[PDB]
Amino acid sequence: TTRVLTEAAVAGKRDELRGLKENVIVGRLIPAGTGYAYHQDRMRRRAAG
Amino acid sequence: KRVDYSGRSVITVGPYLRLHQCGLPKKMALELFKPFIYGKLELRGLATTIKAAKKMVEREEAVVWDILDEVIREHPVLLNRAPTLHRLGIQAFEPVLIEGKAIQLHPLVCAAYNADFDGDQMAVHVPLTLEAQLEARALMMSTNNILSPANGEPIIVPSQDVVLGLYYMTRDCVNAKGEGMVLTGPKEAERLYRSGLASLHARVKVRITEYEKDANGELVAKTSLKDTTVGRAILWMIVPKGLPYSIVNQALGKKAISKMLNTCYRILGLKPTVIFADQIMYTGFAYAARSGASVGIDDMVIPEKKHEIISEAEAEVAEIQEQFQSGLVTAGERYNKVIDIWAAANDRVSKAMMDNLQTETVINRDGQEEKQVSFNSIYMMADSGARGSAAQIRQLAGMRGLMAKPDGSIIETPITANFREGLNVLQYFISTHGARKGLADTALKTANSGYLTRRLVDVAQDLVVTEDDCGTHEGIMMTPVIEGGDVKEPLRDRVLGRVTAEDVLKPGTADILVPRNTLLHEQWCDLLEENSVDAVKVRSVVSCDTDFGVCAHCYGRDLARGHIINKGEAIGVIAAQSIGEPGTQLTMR
Amino acid sequence: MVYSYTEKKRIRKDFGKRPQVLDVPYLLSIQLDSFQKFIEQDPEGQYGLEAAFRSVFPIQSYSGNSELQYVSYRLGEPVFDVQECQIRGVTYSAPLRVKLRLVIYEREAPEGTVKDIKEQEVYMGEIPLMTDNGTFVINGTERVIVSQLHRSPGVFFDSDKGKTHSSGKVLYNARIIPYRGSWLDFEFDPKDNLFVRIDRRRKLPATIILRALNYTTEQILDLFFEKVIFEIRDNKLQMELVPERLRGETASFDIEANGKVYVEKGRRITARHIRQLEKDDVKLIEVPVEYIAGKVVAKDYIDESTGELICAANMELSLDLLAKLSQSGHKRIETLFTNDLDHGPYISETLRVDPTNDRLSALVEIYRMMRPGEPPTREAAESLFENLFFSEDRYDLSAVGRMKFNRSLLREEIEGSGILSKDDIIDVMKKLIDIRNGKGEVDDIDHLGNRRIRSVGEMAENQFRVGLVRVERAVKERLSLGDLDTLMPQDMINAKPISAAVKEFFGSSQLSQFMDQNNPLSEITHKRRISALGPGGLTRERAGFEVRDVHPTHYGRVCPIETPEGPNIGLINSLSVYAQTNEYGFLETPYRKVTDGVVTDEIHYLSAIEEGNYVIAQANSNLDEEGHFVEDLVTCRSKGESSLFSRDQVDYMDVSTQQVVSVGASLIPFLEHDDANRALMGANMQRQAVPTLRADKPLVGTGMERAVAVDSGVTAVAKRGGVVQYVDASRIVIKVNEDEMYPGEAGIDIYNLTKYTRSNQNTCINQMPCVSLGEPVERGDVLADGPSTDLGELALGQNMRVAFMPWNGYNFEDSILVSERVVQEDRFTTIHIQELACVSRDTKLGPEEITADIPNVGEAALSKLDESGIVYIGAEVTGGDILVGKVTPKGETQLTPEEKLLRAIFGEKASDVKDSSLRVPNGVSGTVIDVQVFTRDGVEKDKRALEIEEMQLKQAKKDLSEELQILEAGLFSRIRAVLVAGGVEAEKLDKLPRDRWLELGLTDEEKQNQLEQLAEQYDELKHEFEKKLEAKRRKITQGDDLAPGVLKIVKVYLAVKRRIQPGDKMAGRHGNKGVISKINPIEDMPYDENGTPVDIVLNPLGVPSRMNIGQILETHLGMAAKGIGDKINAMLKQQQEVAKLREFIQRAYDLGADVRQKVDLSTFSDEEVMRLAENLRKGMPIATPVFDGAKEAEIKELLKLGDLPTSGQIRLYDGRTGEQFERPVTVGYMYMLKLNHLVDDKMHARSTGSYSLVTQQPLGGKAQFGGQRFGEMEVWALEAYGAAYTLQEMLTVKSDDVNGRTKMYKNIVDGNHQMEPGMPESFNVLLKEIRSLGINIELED
Amino acid sequence: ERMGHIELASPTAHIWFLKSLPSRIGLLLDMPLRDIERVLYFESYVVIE
């Protein structure tokens, strides 16, 4: 963890919460199974705003 | 993070309580669904205040039990094994109240949950939202999860008492009471329960009304008078209409019942095969309990020529030690051919064993010499496969064999005994090395398997289905594995759950067998096998050009369904877990 | 002939074919021997505490002319007793005192002592004294420290090669491990270079350490290497070649042998040529110059004229070098051999590697290692190097280490110094280079001749030495400062450090652990366990695969069966039955000396090294009457290769077949008929057995259970008794006969039993007496019966009627059916003891007292409370009922008219106190046994504390009154017997003592003086009684000492009876375990032809796959025994005559082959046989040896006598439909055991409880109504299902989402069933802790 | 939810950087690890300009 954190802070990267573990840790619907449609709708509405 | 509605229940056998059910002890109840009890009490006008509801719940009145029963009656519940490896370690069931304190688990799902009815703790979970109940009902029920997500073979593999009893009642000594009787098929049980004939009766003629779906989408009746035994006759009333009578007319081993369930699933469907398995297992419990199937010291038989074989082996050992003393033979050759002679003696002992335990028994008859399969218990279950194997039985009647391995070597003199005639001190002292090595291997390799599976899940989690077709002709080449002495696996299932490309061609020039995008559901395999094709072009996961996940047009199904995989299903989670699940590998080379 | 009165009531028949020769030893000798010898006053200081003083005791000031000496030590008598400590809670111990001596000497006088201060001793700590059973009562509880298996000190030459080399080359290193200090290592490199390593740190060159030991290069070359003369004079270049010394090299050219050429040029060397060269005398022979270039000079040579450094040591000779060196220096130059075939330098290659040559330069390199900075100054390096290894008071490994040192180098002497020497290390490298070149075999880590065992005595000694060496420094510094004083030696001698160190060692250490009380067999084996983890050996259960193996040398030393199957497998072990400890650290096993065929009865204990030399016969060998052998070839072992041997080749034989087995697994009958794994699990779950209310003796046993019962010290035995007078359920008095009575005593012994006493596993230990009234008692016989003991026999379980039958799927794999009869018969019912305690904790607001004035509570809750607050003895309780009423004072307030009015109206509370009473935890129901309260001195409230004081006081006076009463009776009888024939009849004395008729003996006042003496003795006895009773009384109510914060402690003991129900973990004895799944009613069960139903339905499908023939054998033998018992019961209930019953009993006791010679009608009386039969009316007791048991023909022969079928198959009917079962069933009687793995502890649910402050999660593992923990494999499987909304519920509804749990609860109670995720609080926790460091992190929009 | 802060006027380095496998300060100043770790403890006295 520590080296990854240092590298991210050095580079200044953003996650966008695309991995399943991201939705797990934040605690939202993962883009798989039943929540796939909701994730797709969220991605679609993100295009317009 | 800790779980709220959960914890530490014990496992018991559910002979009753069919698959879509489970037994939740009542003392565990009334707590998990206490908010539901409060809601029902307020809705029914039984508690104007929450404190009244709390006091009456704490006092445990009969009306409280009635409300519990009314609310739990439509509320499925989910169960989990604490050490879990694959998807079937977690399944959902319908709770049933039983006055005890250990949850009743069905015998069949025991294989998936990998339990053993020893000291174990189950994790119980309640989904509360309507959607979560629905998600449990639609995907995590056992009735739907008949097949493996790993290979395709059915996880539900009935065994033990059920297979032993079924194999027993589909038998005949030579001819039981009332051999020549003829009846229609329902009367077989009518006369079996009361008097007149035994289930071991053979040469019985019955009129069987078979039903076959020859035409498209409908079955036609067919009647026949084939000769059949009693157990098959009474088992025919339990088999549904679709299946023929040939499958139920056999010694009916574990593979027989396995392929029977496979036929019922593929031909009839989900619910027919589920109810078929349910009723089969009920028959298994009933007939095993009716059969008896006792065991004893004399049930096993020690072959007599074992002493003669041992004497000849000892004479050979005396000869070889004399030869070594003569100086003609070196030491390594001496050990090696001592091992060879002892292995030959072991093989001969095992052969005399199986001969004394095989279909070698005389029954009274006009010819007075009728050698039919004996009814010894150990050989019975070995043929059936209920529990144990002929390899294990070899250690019970004949000799153990060598069983000599301190670290890597093999000791000269093997162990010559069985658990009936006793065993010596030094030999038992030696024999523990393999046992302790296996124990150490298991205890030190479960952790390695767990870490391997963790690594696999972490590395293959981002995979998901998000696109339909890749529109690419690139694919992997699939051919039968032709190496070693013979073929290890023919081109039968490597393309079963796969989709062919446009590169499939007939052996004849300017001839085609199937168009580009076609799924080999169940019959194209036979067509391509008839053409003796060796090379098949099938798009793989890497072959598909999508730049994101894997499209469904290159993966097939490989699931307990009958249709192509749908969008949103996470193959990567489906993958990376089946591979390391069989953590029964070997360590220390 | 065997009398055996205490078990003459019931004699257990045996089929031991072999004759026993040696009795089982005390079986607890190891755990007691070290402790008893540690506190043993020895005339010579070798081990124990005397050796602990004499090591570093003499204190000498820094030229202060002052010394400290001691005479001897004595151990103070313990303040309390075992049961007193167990009642109170103090650690049982004994104070230490030793006489000191300060001697001060004046200056200007050589050792001129002027004064001594040896007049008073000082106390330094208390040594925790042992009990009779090798236990300790530290902190009130019974405490045991396990003996450790570790690596014996010495030098061990291992390979450490193979795949770990990663170069395809074998390695040969050497390590020396002293008992204390630093470890010295000698590794080997693939470049054929040696390296020196200390403390597993960075490597060093091989020879620099040798240079550090004042060694020059020429000495090194001369000692390690052999120097040939190499005499080349007048350019002859003639070599002295010894074919016997060096050979095996092909000659190149120009080779002769004393004139005529023997080996031709370019010809391969042959043995004939070597023999011819050795036969004739060979002088110096000329050789080509080519042999000089590759050859290296041995010593440094200098020219005769000048002394340049030409031809330096360890330098190859050159062609241009040769001419000028021969011209100037000399003609003969010492050189080497360098035979790569059978030798290898491995040092000359390393000599040039060394950057330092001088001793001073080499001295600082090691210092540069262990100190990176602070370079030395020619004083620190030398002294530190002297201190590291060659110092006396810092290395002091052992004498056993020196033993192994000399044994590994083939030395005859056994006595030496703990320090090392140069010859030792040079011989070490010599042996290393010989082994690498090839001279012997490597050592074995797993061999037992290399590992030893440390008991608790030596650990106590080492801990005491460490604690004393610290106080020695303080004593020294205080003696050096202000030495001009005559004060008593308490200057710096503090008992606090030693006491704290010893308490920490005993209390909290990895070896010491709580002792299992659950079974007497687990009791005896837990003190026999041997571990490798701890201070030494292996630091963890990881890092090893072959260390935990069973070596072939574990034959009679450790049992290869008893070991846990968990991650700690292969490291936790247990000694054998006859295995003892060697003199130093090792294990010894007895064999029998076989001389010229015959077998002598003498006993000899041999070790792992001693057993590997001679020939030992196998126990399963027949013997002749004179001790000869029947067959010529006997299977025997010599060096780990068992094979046949003649009767003239064997030297030893085993004692019994029990030698390999422990005590844990010796009790399983027919052990040879079960697999290994099942033997392991049977032994392991046996310890988890639990005694029940009515202990039931085992029908089929092995006989060692009797010895285990009589050696665990759990029951009550009689010591020097002759006959019993009074018997009570809790107290037994024995009247010793005058034969075993010595003068000066009353002649009685009292034994107070153990009634419902809490055990470590919260079980119950209850002792049940054996004799009834007026029974003649011998010595060494049992009187009470402790847990799972019957008539002095380990009886752990009940014998249940069991059948091998599938029953409608109630026995699918491992599920077991139980009878309603068994639960109705209250079999297996278990009783447990739970405990509660409470304190006061005086605060600044005021002390807290117990007076039962709880506000805001109903009278019904207080309706059972007594005035002081505790509950009456014998009550029952369920739920959260109040037990002890405690309140907390509150701070005073101002006038405050509100509660001023409230007090004026209500009063007596004034909100002064808060309800802080002790209540029962929820989900707990039971009944109380007894209460207990302790109050510190200075507080004498004692509202209801006096009842226990007076109860124990009356108990004390009662049980002390008997001896004084009987002494008074004896003296009064003497008085009556001395006045006879003196004109006074016994009527006067009987009516009244009358002061012994006014003591009017007369008879010239001599008899008068005699009666005066008797009256004086009576008065002295009265005085002794009064002083004894007052001493006991002051001991009783003296008061206790508690923590400063606490005021008083109240402890309450509760009892719960626990029955059988499905879900319980029942287990057998042959590796078969089962969960109960149904309590079937009696009617439904299978019933025999006589209507007797079966008790337990067992699944017969587990027979072939687990190899458990022992189970069926025990069931058939149970049929034999139960049939015999039923026949005897019918024989007795008919009220038949004695003679035929006796004849039948004799015919039963002598059935079978030749085992034992016992016959009734010659010893047993006409009344003994009645009770003997009445005892064995419910079954025939049988005992079978471990690997010398019965035969199948024997069992079948037994079955016919009780009218049983030989096959064991019996027809059964259905208790539900009554149809006769085909396939006749083998039913039987098995010895089942109940385990603490009970469902009444496992159940746990939660709907809404308490969460943590940290990350806001619930507590967890049933700690105050907790919950279970969800797994990551589980979320993986859920994703395999893809129920994303289910995971959202999983992460929000029931998670740390504080704003979601309330809303979901409302949605449920309103029936909404709607969820909004929000955000877990643990994510905010993660964000806050990340922002705690120099890293920004935030979430965009 | 509320944080606290310490002034710490004396400059302090962060041990996460420059102490992992890559040295952020080492690769920024092109200096070896040994030199920087030595100078951080007031016993090297590096020249600035």
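We number chain B the way Swiss-Prot does; in order, the residues shown are 345-933.
Structure method, as recorded: electron microscopy, 5.8 Å.
Each Cβ is built from the backbone N, Cα and C atoms, and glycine gets one as well.
Summarising the annotation, Swiss-Prot assigns Mg(2+) binding site to B:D460, B:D462, B:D464. Among the sequence features in Swiss-Prot, the mutagenesis site B:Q504 to P is noted as follows: Resistant to antibiotics salinamide A and B. Annotation of the mutagenesis experiment B:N690 to D in Swiss-Prot: Resistant to antibiotics salinamide A and B. Under its mutagenesis entries, Swiss-Prot includes B:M697 to V with the note: Resistant to antibiotics salinamide A and B. Summarising the annotation, Swiss-Prot assigns Zn(2+) 2 binding site to B:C814, B:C888, B:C895, B:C898.
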Other C-beta atoms that fall within 10 angstroms of the C-beta of B:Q504 (mutagenesis position): 25
Candidates B:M697, B:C814, B:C888, B:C898 (recorded positions) with Cα within 10 Å of B:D460 (Mg(2+) binding site): none
Tertiary neighbours of B:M697 (mutagenesis position) (same chain, Cβ under 8 Å, six or more apart): B:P647, B:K650, B:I737, B:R738, B:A741, B:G742
Distance [Cα-Cα, Å, rounded] between B:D462 (Mg(2+) binding site) and B:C888 (Zn(2+) 2 binding site): 48
Most Cβ neighbours inside 10 Å, all chains, among the binding-site residues B:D460, B:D462, B:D464: B:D464
B:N690 (mutagenesis position) versus recorded positions B:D464, B:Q504, B:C814, B:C888, B:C895 - nearest by Cα: B:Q504
Cβ-Cβ distance under 8 Å to B:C814 (Zn(2+) 2 binding site), same chain, at least six residues away: B:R883, B:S887, B:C888, B:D889, B:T890, B:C895, B:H897, B:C898
Chain C neighbours, restricted to the recorded positions B:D460, B:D462, B:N690, B:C814, B:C895, by C-beta under 8 angstroms: B:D460, B:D462
Rounded inter-Cα distance in Å - B:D464 (Mg(2+) binding site), B:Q504 (mutagenesis position): 21
Zn(2+) 2 site, defined by B:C814, B:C888, B:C895, B:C898: further same-chain residues with Cβ within 8 Å of the Cβ centre: B:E811, B:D813, B:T816, B:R883, B:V885, B:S887, B:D889, B:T890, B:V894, B:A896, B:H897, B:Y899
Three-state secondary structure, which DSSP defines for B:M697 (mutagenesis position): helix
Three-state secondary structure, which DSSP defines for B:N690 (mutagenesis position): helix
Three-state secondary structure, which DSSP defines for B:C898 (Zn(2+) 2 binding site): helix
Neighbour count (Cβ, 10 Å) for B:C888 (Zn(2+) 2 binding site): 22
